[PDB]
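Undergrad: Here it is: the structure, laid out below.
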Amino acid sequence: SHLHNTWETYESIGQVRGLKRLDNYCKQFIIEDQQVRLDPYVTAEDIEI
DNA sequence: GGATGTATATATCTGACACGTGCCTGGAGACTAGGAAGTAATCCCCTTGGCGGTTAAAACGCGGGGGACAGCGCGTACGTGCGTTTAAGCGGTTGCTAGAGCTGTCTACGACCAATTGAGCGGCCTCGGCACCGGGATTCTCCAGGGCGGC
């Protein structure tokens, strides 16, 4: 019901359904997050949008 | 004592039957010409059952090795499942144009018919080339004379 959302960890989950949803989330969100944070070719407009 | 399950009755929806109308296409009746059925003659091909001789193909047997098939391992590539994206499917706008259908007019083009004649089919004579026969030129095998040796 979107109210029992819990702050979990990889070792706190074990093996449940939809683990690869979290894998895609963590993986590619952290890849472009660290990519745009470590790129020197980043303008102010892109980071603010 | 209250509400629920179930039966019969009434209004509405929907496919099907019959009525109506046009129209145009099929049917009835009559006439005519020619397509095809029938006839006779001639000639060549096919049928059935044989014979004779050649000969190359078919059949049979046998050895052997090449290839088909089975089994096993392996690794890769395709199936399967899930999450995400994306584009198909539907409904919609807005004008213009292509095309089917219908009507109308007309003109060039093709059917049709008669006379003609020239291109297609058959045979005949001739030439180009290949082949058969007679005559001249060139080269190969052979018989005889001269010289030498032996008793």
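In order, the residues displayed for chain A correspond to 221-269 in Swiss-Prot numbering, which applies throughout.
Cβ atoms are placed via backbone N, Cα and C, with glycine included.
Recorded in Swiss-Prot as a mutagenesis result, A:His222 to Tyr carries the remark: Confers interaction with methylated histone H3 'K-4'.
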Undergrad: Write out the long-range same-chain contacts of A:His222 (mutagenesis position), meaning residues 6 or more apart in sequence whose Cβ is under 8 Å from its Cβ.
TA: none
Undergrad: What does DSSP call A:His222 (mutagenesis position) in the simple three-state scheme?
TA: coil
